[PDB]
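**Student:** Before anything else, here's the structure in question.
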Amino acid sequence: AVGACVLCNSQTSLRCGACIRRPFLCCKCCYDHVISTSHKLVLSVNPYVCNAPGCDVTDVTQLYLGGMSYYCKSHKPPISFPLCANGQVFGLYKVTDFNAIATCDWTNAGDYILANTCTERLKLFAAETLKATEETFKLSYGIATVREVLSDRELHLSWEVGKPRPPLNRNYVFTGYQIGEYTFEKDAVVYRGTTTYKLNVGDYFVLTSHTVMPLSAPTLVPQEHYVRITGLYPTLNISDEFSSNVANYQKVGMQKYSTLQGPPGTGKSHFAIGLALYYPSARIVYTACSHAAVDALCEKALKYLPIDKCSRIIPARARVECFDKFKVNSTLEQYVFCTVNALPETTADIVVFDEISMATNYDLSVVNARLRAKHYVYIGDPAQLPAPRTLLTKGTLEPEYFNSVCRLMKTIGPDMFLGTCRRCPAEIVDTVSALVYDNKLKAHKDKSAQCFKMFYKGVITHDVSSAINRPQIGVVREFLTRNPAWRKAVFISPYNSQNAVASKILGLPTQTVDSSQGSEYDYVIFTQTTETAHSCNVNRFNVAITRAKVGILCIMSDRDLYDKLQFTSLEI
Ligand SMILES: [Zn+2]
Ligand SMILES: [Zn+2]
Ligand SMILES: [Zn+2]
């Protein structure tokens, strides 16, 4: 009942009862909250409510102190002091932005902008509030009960009436009933169970509503600059492979935390693992939000670091299949590879946080709370995709608002920038360099002369709200017959439903732009599907076309992005 004020640290007996997180507010700040918002309930050891039997006055602005007790205007004794006077609420030890965070529904971009331009303690309040709001929104959706089981990978579902149906993509993981986590794709629906359980008719699913723990650590620890490499011991014997990154590796040792913006295929994994070889005695924890991001860092480590000093941490509630070639759950190994949500409470000489565009401020805080480290390295690209904000429906979230790290990279610049793309044919490098990298990304590879664009709006049908463009898939089919080298191509679109249709008609392996991030393929076929803010997002467009090592075919709906593609145009 006694804590610190989230705005000015001042100790208090006062929490806001109307805030979902019930933050401690000091007398001076608690007033400015209750007098400017619909939030009027104030909590202490006992709540600020009229003590008179059967009186329902809970508004702190309508209440007074009668001796040591609280009463309304109708019940207060003659000698009574109002709880609201001289810019204070009466409590022991006697904000515009705090009010907006406390009362917003998180459906507006401007909400996320504020949660990322506010003070550091308000970034934690914002991140707790948001995640709590995100979790209580999961309860809004209807239950799905299994009507009939067709096979081992298909069934028919019955949905609760009066409650909306959640989007049936990979982003929405149900808990089966505790028969393990499950997902669905498009009345023939495809069921993907984490544990292979003989799907029972009548068994119901509910979305994994997890409890939001409070945040203590900042998103970013305060910056410290050093005169010399601190707490790390370099080599002189450093293989030429990693010689490019020696000056950056020294920068990492001469600051508390550093930011690396690595555009696609510019050597992020190579840099992350090359850091271990430069500080060979240093204990490094490798963390990212996703299992795929952590498994990509494991693959690079397997090639360059000794396998007996590497441990892949896997949560006891094992959700999806992940990296197998390390010792599992040895927290004490010199090299630890673990997702943010599974991180143990430990210390490190260096923490490397990868795929930083996908981190929320909640993720940034949890890392600082579980890992005490000499150096923090933040690797990713603010020109790539952020974490989905399930509540945000109005306005577009710009890269400078993704999280504190991206904000720094978009304002003061990143500490280090990998400027040469080794993956993509020059046609793709030149396109994205101009689009999102202010012409600072350079091509290693020559033009492939295998990068094609076709402007073809087709016809847009919708599986609920997920978009399909059968004519765009039809154009791809015609192209494949005349270009049999593309038989090996990965099909990519901004929509699962387009992918589902392209899977049946083309038989190509299929990937959403969002799930393609961090991966690379020889050939890519991209159908934009629609002209929407989703399918025209320059970050998503950037990720889409930079997956390709050799060739890409882009069937485009948007004139702007079509004209910018520096590709050979095709006819039909
Ligand atoms: Zn305060
Ligand atoms: Zn409040
Ligand atoms: Zn009363």
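Numbers in chain A track Swiss-Prot; the residues on display, in order, are 5325-5418, 5427-5509, 5518-5526, 5531-5916.
Method on record in the header is X-ray crystallography, 2.2 Å.
The backbone N, Cα and C atoms fix where each Cβ goes, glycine too.
Sharing the feature lines straight out of Swiss-Prot:
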- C5340, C5343, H5357, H5363: Zn(2+) 12 binding site (BINDING)
- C5374, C5379, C5396, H5399: Zn(2+) 13 binding site (BINDING)
- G5606, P5607, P5608, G5609, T5610, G5611, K5612, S5613: ribonucleoside 5'-triphosphate binding site (BINDING)
- 5581-5762: domain '(+)RNA virus helicase ATP-binding' (DOMAIN)
- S5360 to P: In strain: Omicron/BQ.1.1, Omicron/XBB.1.5, Omicron/EG.5.1 (VARIANT)
- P5401 to L: In strain: Delta/B.1.617.2 (VARIANT)
- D5584 to Y: In strain: Epsilon/B.1.427/B.1.429 (VARIANT)
- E5665 to D: In strain: Gamma/P.1 (VARIANT)
- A5692 to V: In strain: Theta/P.3 (VARIANT)
- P5743 to S: In strain: Mu/B.1.621 (VARIANT)
- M5753 to I: In strain: Kappa/B.1.617.1 (VARIANT)
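Locate each feature and note its surroundings.
**Tutor:** Long-range neighbours of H5363 (Zn(2+) 12 binding site) (same chain, six or more residues apart, CB within less than 8 Å of its CB): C5340, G5341, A5342, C5343, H5357, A5434, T5435.
The DSSP secondary structure for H5399 (Zn(2+) 13 binding site) is coil.
Sequence-distant neighbours of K5612 (ribonucleoside 5'-triphosphate binding site): residues of the same chain at least 6 apart with a C-beta under 8 Å from its C-beta are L5604, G5606, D5698, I5723, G5724, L5762.
Mapped onto three states, the DSSP output places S5360 (variant position) in coil.
Taking a C-beta cut-off of under 8 Å and a sequence gap of six or more, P5401 (variant position) has these contacts in its own chain: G5390, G5391, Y5395.
Other Cβ atoms within 10 Å of the Cβ of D5584 (variant position), summed over all protein chains shown, number 6.
Its Cβ taken as reference, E5665 (variant position) is surrounded by 9 other Cβ atoms within 10 Å in the chains shown. Secondary structure from DSSP puts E5665 (variant position) in coil.
For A5692 (variant position), the count of additional Cβ atoms within 10 Å of its Cβ stands at 20 [all protein chains shown]. Under DSSP, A5692 (variant position) is assigned to a strand (E or B) in the three-state scheme.
Cβ-based neighbour count (10 Å, all protein chains) for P5743 (variant position) stands at 20.
Under the three-state DSSP scheme, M5753 (variant position) falls in the helix class. Taking Cβ-Cβ distances under 8 Å and a sequence gap of 6 or more within the same chain, the neighbours of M5753 (variant position) are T5603, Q5605, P5726, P5743.
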**Student:** Name the residue among the binding-site residues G5606, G5609, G5611 whose Cβ has the smallest number of other Cβ atoms within 10 Å.
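**Tutor:** Each of the binding-site residues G5606, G5609, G5611 was scored; lowest Cβ tally within 10 Å is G5611.
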**Student:** In the deposited model, 8 residues lying between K5418 and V5427 are absent; what is the Cα-Cα distance separating these two residues, in Å, to the nearest whole number?
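**Tutor:** It comes out to 18 Å between the two Cα positions.
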**Student:** Between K5526 and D5531 the chain has a hole of 4 residues; just give the Cα distance across it in whole angstrom, please.
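**Tutor:** Per the coordinates, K5526 lies 8 Å from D5531, Cα to Cα.
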**Student:** Determine the recorded positions, out of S5360, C5396, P5401, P5607, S5613, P5743, lying near ligand 3 in the sense that the CB is under 6 Å from one of its atoms, and give them in sequence order.
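**Tutor:** From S5360, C5396, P5401, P5607, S5613, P5743, counting a Cβ under 6 Å from ligand 3 as near, the near ones are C5396.
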**Student:** Find, for the listed binding-site residues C5340, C5374, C5379, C5396, the residue with the lowest Cβ contact count at a 10 Å cut-off, counting only other Cβ atoms.
**Tutor:** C5379
**Student:** Which one of these recorded positions has the most other Cβ atoms within 10 Å of its own Cβ: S5360, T5610?
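**Tutor:** Its Cβ has the most other Cβ atoms within 10 Å: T5610.
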**Student:** Give the distance between the Cα atoms of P5608 (ribonucleoside 5'-triphosphate binding site) and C5374 (Zn(2+) 13 binding site), rounded to the nearest whole Å.
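**Tutor:** Just about 62 Å between their Cα atoms.
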